[PDB]
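Structure first, then comments.
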Amino acid sequence: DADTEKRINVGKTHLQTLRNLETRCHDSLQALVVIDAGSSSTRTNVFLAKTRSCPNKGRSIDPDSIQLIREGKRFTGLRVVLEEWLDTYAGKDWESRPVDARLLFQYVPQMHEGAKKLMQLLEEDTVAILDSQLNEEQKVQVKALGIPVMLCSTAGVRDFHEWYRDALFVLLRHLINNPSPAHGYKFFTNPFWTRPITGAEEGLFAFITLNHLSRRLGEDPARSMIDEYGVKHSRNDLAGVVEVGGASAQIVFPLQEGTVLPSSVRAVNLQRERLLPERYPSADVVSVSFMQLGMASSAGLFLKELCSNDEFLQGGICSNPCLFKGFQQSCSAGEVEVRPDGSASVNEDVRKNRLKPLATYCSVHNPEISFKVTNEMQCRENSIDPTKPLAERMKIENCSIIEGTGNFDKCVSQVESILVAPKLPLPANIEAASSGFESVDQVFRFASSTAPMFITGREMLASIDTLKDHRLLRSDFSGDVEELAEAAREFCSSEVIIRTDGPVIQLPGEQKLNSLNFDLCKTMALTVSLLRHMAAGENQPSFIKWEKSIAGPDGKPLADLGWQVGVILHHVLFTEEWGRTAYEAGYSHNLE
Amino acid sequence: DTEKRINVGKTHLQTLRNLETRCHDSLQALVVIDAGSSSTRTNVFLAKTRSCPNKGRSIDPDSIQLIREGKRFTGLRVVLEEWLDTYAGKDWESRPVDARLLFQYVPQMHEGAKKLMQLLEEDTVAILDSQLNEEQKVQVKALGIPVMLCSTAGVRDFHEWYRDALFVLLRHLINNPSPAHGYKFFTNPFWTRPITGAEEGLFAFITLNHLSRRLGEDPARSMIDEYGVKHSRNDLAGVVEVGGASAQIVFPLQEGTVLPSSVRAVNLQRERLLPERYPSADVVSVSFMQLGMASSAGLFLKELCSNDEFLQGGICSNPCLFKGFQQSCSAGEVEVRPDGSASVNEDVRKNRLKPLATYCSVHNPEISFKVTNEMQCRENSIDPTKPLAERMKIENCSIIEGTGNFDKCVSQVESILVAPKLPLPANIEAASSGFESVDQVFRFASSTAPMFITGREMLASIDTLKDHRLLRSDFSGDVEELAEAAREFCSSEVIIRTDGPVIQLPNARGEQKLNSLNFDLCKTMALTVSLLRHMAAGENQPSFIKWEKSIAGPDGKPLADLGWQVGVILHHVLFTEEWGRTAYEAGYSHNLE
């Protein structure tokens, strides 16, 4: 009777609810797009993040909620877009002739059409990921909030000549800012999100990714501590990274205990360089990227420098100590396909030749060689005469066949003189040199850290994994130099036998030979050499780890290692700036 | 008329109400210590600060005025090298030194630095005491005195870690002034630091445009368009600055200048040089080491007198020196004596090749690990494997004789300094921005931007010619007019008169006194011709080429000098909130026990 006063308390509660709802923060799902404009392809990366809008606080992204939903299809790389445009508008073999770059300004719309074909494929792919991975309720939130796009180019067009690349970016941004209105997804960009990223930045962003995913980087009490003097330190040591991609290799490490460096070495403070907001703990990080050290890049330059040395090249046969006994290939830097019959199919197509980028850079018709002897000498010391036409620039002279000798020690010594410690810097490395480091050997010589290191890159990992699979390395392997050189010496001493089931690697113990592993021994020599240079440093890393991925809260990786998560964080963490660019201006800045 | 007496009382209330509502102006002192190649000298400035209720305190940028540039004390290079002489031992330039061992002498480096800082402090205080009245001292003393000690070309190429450890010591000394005087000096790692050659040039570019009223944020100097973009009312001007050890070339790019990927231009706002409320500009800024007055004089004699075309029988034939002029074959400091004779100082520290020969050493990691740098040293006739004494020596040379051949002078300045085969040593900064040399600057980038030429000798070049009427008052930068004039003056004869030595002009054009400052002035006339030719070769031409000793400030007299000093102040003071936090909130009180 007087117990139906619960009705009174129901009405008061309906009011109380309605008021909490109008005073609290509200969470909403946002999609973010990072377009990886790499050396071998242009690829979309679709992320999902949780946003929160608070009364009198605006809207912000929860950094720990960032997750990769899908990395899409491998489309045309930017170098191919640009070189196809030059092929049609400057004429064929523009690589071997002087070109009047001014005259190319009359072909900007034609470049726009070239760029349009690629962007339509990427948008189509991005929208399919978004349509297939999201429910209807999620799509409402993602479609309403707008979709920030971050297209960044790396090593592939980093060394591109003249004004062409920077003009392409202008076209790419206009293309992104005008998506099809049909799908409903509001993609948008600006010159801060869509731009070429320097090697040092590519390196800094992969360092931010690693530390974020591994929970070493944070500003909350769980990941950091404020001392009695108001300085915020991270609870766990920030880890450094070595990433070996398709065309370049990055070496990034934080400097421990506020170390004193030589004046020539340029370290970067995360706060002063506006990489990380002031609320995050401070760090002085060494970040250096080497062109010609990526997987495809180093393979073309290694063959060309090795097979130009009379200790290796004799009577038409180049003896390659980095290749297996029984392995044989055509004397070229062209893409290798290991056929089912055991034979090595060397691709003749100039675009697919691994020396094409270097030979394109190394031309007297490129103002960067034409006006600078230092750059010409760098080319010539890597056996590329810039005066010769493109076809002979990439040709291995007086060489018909390359024969594998499977001698790991000779491979290590060759990787050392050619790639790790060359007499002159490898071509197109002014960024590294300006930082104080001409080569890899100089890195751990001038700067060293006790910071733990993570080695990344497909082939960097396959080097260690293969040796672990054959029980040549312990599963707990932690970077022991002698233990790796002994394992690789054994694996690399293997004979290639051609059987009914194809080419096999025989171990005294067997695995099949293929296009991914035929030259894995070169990467093992690169790892050995790098560990040796790391072990000679004044300060040695606390540990070294090879990780394919980093597990998230649910024992499953939230996102991939690389620069993509880092580039997002570098924008989203600057709360005031992100709110104005992504939400205040937003996609509506494009209403026309 | 009691209605009048009540109005006096209402007036008394209004006056006090106005006072607690209005903004209040107060005087502040700002110190810029120029740690240059030749010396370390103070620069005392005054500015008007203004505090407004609920708005804090700020400096009126236009009120910035130089009171005095102080005495020329020891350069940071000398302090560091003197320290190395004592703790790494004598002749460390010719033997390997373990740099790790030198950390045990860090307190001793603090003592060396303390001697210099105390001389600069006594000079700064004497300058203030002499200019300020008793009311002005009270405001200046209460407010705190920001100090900006910046190092340029002299220690830009200093080896190992030495210079950066020195900076940490320097800031500690500045943050602990003599309490006796009452001037509350203070610094931080943002104000006191080595400045790059690019920063050095950008700061000089800011000073020119600030003082000349070209750079502004208000309606008088700027204009906001229908698309909300703020434009400069007048074209911003570029600067060519020639110092003691380096030379800077700075010019804004006029949209849309075609830039290659290799050429890295600076956006003022994006690069946090100027606040966002200021008009945007994309600026090419490049500095060249060995192009300064002293460093280029040393390098020039080395390369010229190691050339078979000029060196024969122990006589080096110098086309840049006057006919009848003679000196001993060394890059030492020249003193022109009353008896016509030239006295060359043989002290190693006074030698103008010392900084280059010190950089160019097989025991310097920048040479021993980098063939690139070793070859730049060798291309300039310096063998880094040799002792310092033979690295500074012009081999098989006793006498340098002047030939007064202007065209031959131009030819050699072009070859050695302007367009050398390899970049001149210690120029990784220039090369990283896309430029190996001065010639490449106007080739890869050029602007229609008006250009101003600055430097002691740069000005004397044009002035000397005008004085003997070989150039017009209206000389606008004509290469052929200048090359004609300089050819006549440079073919002058050295005549010894009762009053002293004289530079006698041909065809009875007159004469002038011969001294230690003008004996090699033709080298700079040749450098000017060379620079104007490269500038004229550009796709875009500077609207005008001007030479200025100083910029006339409001009320006739100049408010400050040309150089990077005003610019570094503005680089800090213009960022309102951040300057308020650093200057006024934390202030000299950050230093309290």
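Don't overthink the numbers, they just go from 1 along the chain as shown.
Each residue, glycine too, has its Cβ placed from N, Cα and C.
B:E200 (active site, proton acceptor) falls within a helical segment according to DSSP. If you look up Swiss-Prot, you'll see B:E200 marked as active site, proton acceptor, on the strength of similarity to another entry.
Counting every protein chain shown, the number of other Cβ atoms lying within 10 Å of the Cβ of B:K55 (variant position) is 11. Annotation of the natural variant B:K55 to R (Swiss-Prot position 91) in Swiss-Prot: In strain: Beverley; the original residue is retained in the structure shown.
Here the residue is the original one, but Swiss-Prot notes a natural variant at this spot, B:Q65 to R (Swiss-Prot position 101): In strain: Beverley. Applying an 8 A CB threshold to same-chain residues 6+ apart, the list for B:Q65 (variant position) reads B:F45, B:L46, B:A47, B:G553, B:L559, B:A560. Secondary structure at B:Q65 (variant position), as computed by DSSP, is strand.
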Worksheet item: Around B:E200 (active site, proton acceptor), which residues of its chain at least 6 apart sit with Cβ under 8 Å of its Cβ?
Response: B:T152, B:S246, B:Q248, B:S287, B:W564
Item to complete: Reduce the DSSP letter at B:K55 (variant position) to three states and note it down.
Response: coil
